[PDB]
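S.K.: Please find one structure pasted underneath; my questions will follow.
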Amino acid sequence: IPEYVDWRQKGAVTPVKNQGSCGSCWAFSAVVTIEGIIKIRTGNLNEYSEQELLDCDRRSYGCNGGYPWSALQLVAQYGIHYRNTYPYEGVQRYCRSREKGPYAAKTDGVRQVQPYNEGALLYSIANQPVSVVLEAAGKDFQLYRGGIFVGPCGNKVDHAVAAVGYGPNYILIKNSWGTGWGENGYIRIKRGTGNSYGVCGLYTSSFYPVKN
Ligand SMILES: *[C@@H](C(=O)O)[C@H](O)C(=O)N[C@H](C(=O)NCCCCCCCCN)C1CCC1
């Protein structure tokens, strides 16, 4: 795998989104990973519906949080609509996949990165954007403006985001807090520290969709 990956330069990342007050990051993270794999496999970059996963992933809990794994499972079993067909409302509503016509994309499964393993996560990022989780509750993360973020932070992960690249000393993260946070909505999180958990618990729980 190469020294640098940046799926934005490969045209596999849609504009940065803002989840708002809703605890929907699991759905934003999942959607980032779907947009990426659909671009990688088909050549087209589309925006997909965070709201659809928010409303319809019954394993998750709407705005009270949820599981990127169950959102990708939902997209592999049923599918997902384009974001324009099923736009983001920042509140859980009743599942409207039925009333919105045929799905726009569907995957073939979901796989987990071997947790607590930096090379395994980098290996997945080299192939596609990956849904990852981290501890975002710390003020240092909340107030991050730029640079390679080293913390302080613990490993009490509470926020799902998407890894879309890496470099020798960092992993490149698409956050869902709008384009005004961090590095135009991205954060570079230090890697290579030898901490099995990752900076901010970054290696705790990582999933990506599989699409043949
Ligand atoms: C992330 C965000 O900031 O939007 C969001 O809080 C989230 O999904 N986090 C998530 C999580 O904690 N999931 C489980 C939530 C279940 C609670 C709801 C029902 C009440 C239970 N007492 C995980 C992925 C990131 C950490």
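Note that chain A carries Swiss-Prot numbering, so the residues on display, from first to last, are 134-345.
Method reported for this entry: electron crystallography, 2.5 Å.
Every residue, even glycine, has its Cβ placed from backbone N, Cα and C.
Summarising the annotation, Swiss-Prot assigns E64 binding site to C158 and lists experimental evidence as the type of evidence. Among the features that Swiss-Prot reports, active site is placed at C158, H292, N308. Per Swiss-Prot, mutagenesis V165 to S is noted as: Slightly enhanced thermostability and higher optimum temperature; when associated with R-307. Enhanced thermostability and higher optimum temperature; when associated with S-169 and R-307. Here Swiss-Prot describes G169 to S as a published mutagenesis experiment; the accompanying note says: Enhanced thermostability and higher optimum temperature; when associated with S-165 and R-307. While the structure shown retains the original residue, Swiss-Prot records the mutagenesis experiment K307 to R with this note: Unstable. Slightly enhanced thermostability and higher optimum temperature; when associated with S-165. Enhanced thermostability and higher optimum temperature; when associated with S-165 and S-169.
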S.K.: Could you tell me which of the recorded positions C158, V165, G169, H292, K307, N308 have their C-beta within a distance under 6 angstroms of some atom of ligand 1?
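M.R.: Those recorded positions that pass the cut-off, since their Cβ is under 6 Å from ligand 1, are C158, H292.
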S.K.: Between the recorded positions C158, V165, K307, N308, which lies closest to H292 (active site), Cα to Cα?
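M.R.: If we rank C158, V165, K307, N308 by Cα distance to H292 (active site), first place goes to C158.
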S.K.: Using DSSP and three states only, what is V165 (mutagenesis position)?
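M.R.: Note: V165 (mutagenesis position) is helical by DSSP.
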S.K.: Going by a 10 angstroms cut-off between Cβ atoms, which of the recorded positions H292, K307 has the sparsest surroundings?
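M.R.: Among the recorded positions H292, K307, the sparsest Cβ neighbourhood within 10 Å belongs to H292.
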S.K.: Of the recorded positions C158, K307, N308, which one sits closest to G169 (mutagenesis position) when you measure Cα to Cα?
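M.R.: Ranked by Cα distance from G169 (mutagenesis position), first place goes to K307.
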S.K.: If you skip the near sequence neighbours and keep only those at least six away, which residues in the chain come within under 8 angstroms of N308 (active site), Cβ to Cβ?
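M.R.: Those within reach of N308 (active site), by Cβ under 8 Å and sequence separation of 6 or more, are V149, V294, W314, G315, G318, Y319, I320.
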S.K.: Quick check on the recorded positions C158, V165: which one has the highest count of other Cβ atoms within 10 Å of its Cβ?
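M.R.: The largest 10 Å Cβ neighbour count belongs to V165.
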S.K.: Do you know offhand how many angstrom separate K307 (mutagenesis position) and the residue listed as 'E64 binding site' by C-alpha?
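M.R.: If we compare the Cα positions of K307 (mutagenesis position) and the residue listed as 'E64 binding site', the gap is 11 Å.
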S.K.: State the Cα to Cα distance, in Å, between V165 (mutagenesis position) and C158 (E64 binding site), rounded to an integer.
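M.R.: The separation of the Cα atoms works out to 10 Å.
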S.K.: Near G169 (mutagenesis position), how many other Cβ atoms are within 10 Å of its Cβ?
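M.R.: 29, counting other Cβ atoms within 10 Å of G169 (mutagenesis position).
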S.K.: Is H292 (active site) helix, strand or coil when read with DSSP?
M.R.: strand
